[PDB]
Amino acid sequence: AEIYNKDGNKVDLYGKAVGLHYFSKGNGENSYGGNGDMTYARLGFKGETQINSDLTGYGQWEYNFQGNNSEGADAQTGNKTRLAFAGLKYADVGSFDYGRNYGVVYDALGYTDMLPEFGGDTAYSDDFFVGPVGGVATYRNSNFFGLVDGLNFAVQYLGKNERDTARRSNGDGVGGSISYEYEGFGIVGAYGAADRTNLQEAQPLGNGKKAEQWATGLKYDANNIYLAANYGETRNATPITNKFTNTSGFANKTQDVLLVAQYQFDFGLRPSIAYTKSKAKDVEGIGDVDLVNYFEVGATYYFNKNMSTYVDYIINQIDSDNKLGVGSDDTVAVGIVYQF
Amino acid sequence: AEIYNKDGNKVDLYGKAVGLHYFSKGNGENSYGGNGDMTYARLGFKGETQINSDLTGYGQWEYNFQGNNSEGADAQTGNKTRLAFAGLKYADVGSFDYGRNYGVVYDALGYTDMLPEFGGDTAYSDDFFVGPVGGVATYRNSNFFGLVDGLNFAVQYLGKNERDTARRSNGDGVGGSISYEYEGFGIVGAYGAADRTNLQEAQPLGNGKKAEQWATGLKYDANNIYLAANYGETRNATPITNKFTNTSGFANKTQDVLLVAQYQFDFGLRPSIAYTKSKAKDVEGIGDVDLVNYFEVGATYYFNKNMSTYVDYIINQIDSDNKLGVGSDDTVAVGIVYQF
Amino acid sequence: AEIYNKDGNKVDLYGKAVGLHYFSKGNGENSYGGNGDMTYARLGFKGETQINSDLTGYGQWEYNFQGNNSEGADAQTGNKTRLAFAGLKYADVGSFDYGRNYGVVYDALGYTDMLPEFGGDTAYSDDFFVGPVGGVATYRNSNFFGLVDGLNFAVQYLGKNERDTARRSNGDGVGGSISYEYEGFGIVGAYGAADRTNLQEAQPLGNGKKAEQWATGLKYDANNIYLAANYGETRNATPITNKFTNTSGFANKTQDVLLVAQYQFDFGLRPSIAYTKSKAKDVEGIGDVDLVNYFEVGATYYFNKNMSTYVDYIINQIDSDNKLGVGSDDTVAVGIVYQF
């Protein structure tokens, strides 16, 4: 909500309270999304200040507050800062920002990250260029310096992040994306490569000294219709765990496919139909293994711009004999969202 | 404070900074409330959006920020999300919400949870239906579908919560309350029963496979006068700890009594007089033991609706020979509260 | 930003998103400030309510959200409540507040805590009266009861804080400051002494049963010019660690000197030049050791009151043979700040 706007500075304080619950059989250990209370809330700010007609400064922070913890010991479980960055936009020259933000490859994966509760399986956090990552300096250009309507690009510099965990770490790397949008149509290509850390290399699964990720996207966005498709691959970037051996590391290679079709009815109902499949190749020991594989049927109903509810249903296609131990059961999410 | 209100949506951002300090002798280990700095702050939001004349959506989140930690390692100690839920209200049909909220039995205990700093000893957190609990779906009806002024009820469904701790866990259960309010008078009856988890059953104290809690309340609220009384009992629900053996579990049974009398002077002074007593029965090994037992004298002075100060004084009646080791010393709380 | 102001109560919700990065060679283990992503954000509130013409109530909370953590396990690292207190101001009688706030000696050290990213080396947190501390009751008088323009003082009572760590703990103590400001000039003298806890005394470094800290300040603040100087000493208060022995405790004695010169150009550029030096004396085993020692060259450029960027550069004078193991490398901070 725009709670402030004076002297060229306007702050928008925003957030939401999400009553959320997952239904899956058993202890949801073997299901797709788990089972039980998954309620949570968000709070963040987006500020923008007009330094002059061409120059704009801005910043943004968003935090995630789990609503399913006890006020006991586990109280902080799941809590985190999702985004935190500041930057400047200058006329038709482009924008630049730095801090915790979205890796460039997400410029592609964004296309299909549209399901009501699930979806976007490949956009992992603290995983190089696919989801939010800390320490990214991002330059973005729109309409090619104002000379080409619809042509945009971005280059992104990832600063080394040596965390206590191979999964949450990264070396330096560069990434970039180009996309073009012409009347309801949009196409994107994004790519990034980075160094792996000593610890990432000390892991049992995956072999290499460089991590890679690229994805292409295609979309048709107009007339209440949203159809999107993504395809990408990765090298030693996708984190995987052998539930049997309790071994961990990164997939040597993956080929990912995401499809999403949705329609927005005038009365507020947005039915969704999607398909996701990510398969690892050359996993040391297993060979080829599916990591994600399912159909999605779901629907969101918007009471208005502040209230909505939805049922997301995962028809898991992974089979009970999956070598990594990836879960094979279905999961049904039901939620009620208020937001401002 | 109502920081936003446009297009049928109004957000109220609220909070407070509480400078608080406890005075009790010794290391306050043997006192009622402890001793020392207990300063803390709250921040939360309450949103409400009119979907149409009969339909209302809403959500609420509140967080607790301890103000007595070091910015060092212990920095997060005590911090937590207290409430987080979203829901809808429809004409005279009733409201429904889900998320972290107040158990239904609190509809009763609320009556006496009115002391300046202490009080409400039996409304424990993450303890089934008595205080805030995660995963509760709540239906509330007012004025009996609009057919009976003053008659309200609620039914509440508790979703199983399997935490690492028997104290912060719960199985599925149902609860309900009915209350009636007629001109300054109000009476309530609330009740809930739930399954106990394996871990709750693996505990040394308390024996059963079902937890119970019910409380009745009576009040007179009018003419600057507030008098309230509560009585309730519980079965295997009240958490207790043997400080000697360092044993823990739940009381097999408790009988709780709460009394509160207060008066609001025109100039801002609200003196308080209360009495609390909770006694456990059949505790494995000890027999009958008092858990809480004291008199309360306190006063709050309101400078206005945003500023106030108060002195709460506990005249602990527990005696030094209490078998569980419950503290016997007095505690005096002094506070200064700013809020918006 | 002043998001609320009605009925004599005005709330100011404030904060900032700071994209920040440190450049230092090696793994920055041996540098002054470290190396890498240091992005973070702040969020806080300052409320003020006019109880009547002479009486004002107020409160303030500020939190620090690290923007360089993974949403993984380390997610909360660095997060903390910086300030949290409530109080009252009465006509020309003075103000009083309690909670987590700034120790009185900071009334002095504030003078030089003006560098773009570094500086203020001696104003340690949870370290008695020099930085923020929990449990402080503070009385402040301005213009000597309204009888002496420019003459102010404060007395501050520190409540014992027994934390799990000798570094984050403290016993009871009193502190006070007096300062005088006459047309661009200002002079301050501050002092505080407190009891040390058993644990603080159980430490390997430093010897005594009372902690002391005093600092004097001098400043010239006018005409786009800011020149400030501080000098102070301490007894068993300054925390130190022997990186070789991994031993810790407090310096028996320190003599601290801070100098800062800055100029604000009309177009937004504020160049900074500073010098800091803190040296420990009588450290058990080492003798005299420098703790901090460097020159600072830096500059801040204000695009406006909401946006700015800066480069802080530490020319570390500490030498590679420093007995405690204090780092000797340079550090360059670059930041981009949005704020409201």
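Residues displayed in chain A correspond, in order, to Swiss-Prot positions 23-362.
A Cβ is built for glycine as well, from the same backbone N, Cα and C atoms used for every other residue.
Recorded in Swiss-Prot as a natural variant, A:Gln88 to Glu carries the remark: In strain: B/r; AA sequence. Listed in sequence order, the residues of the same chain lying 6 or more apart from A:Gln88 (variant position) and placing their CB within less than 8 Å of its CB are A:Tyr62, A:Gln98, A:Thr99, A:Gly100, A:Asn101.
Variant annotation in Swiss-Prot: A:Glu139 to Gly, described as In strain: B/r; AA sequence; the structure shown retains the original residue. When Cβ atoms from all protein chains are considered, those within 10 Å of A:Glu139 (variant position) total 23, not counting its own.
A:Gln284 to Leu appears in Swiss-Prot as a known natural variant, with the remark: In strain: B/r; AA sequence. Around the Cβ of A:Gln284 (variant position), the number of neighbouring Cβ atoms within 10 Å comes to 20.
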Report summary line: Chain B neighbours, taken from variant positions A:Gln88, A:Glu139, A:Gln284 with C-beta distance under 8 angstroms, are A:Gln88
Report task. Please report how many Å separate the Cα atom of A:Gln284 (variant position) from that of A:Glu139 (variant position), as a whole number. Result -> 14
Report summary line: Mapped onto three states, the DSSP assignment of A:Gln88 (variant position) reads strand
Requested in this report: Look up A:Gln284 (variant position) in the DSSP assignment and report helix, strand or coil.
Outcome: strand
Query raised in the report: DSSP three-state call for A:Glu139 (variant position): helix, strand or coil?
Result: coil
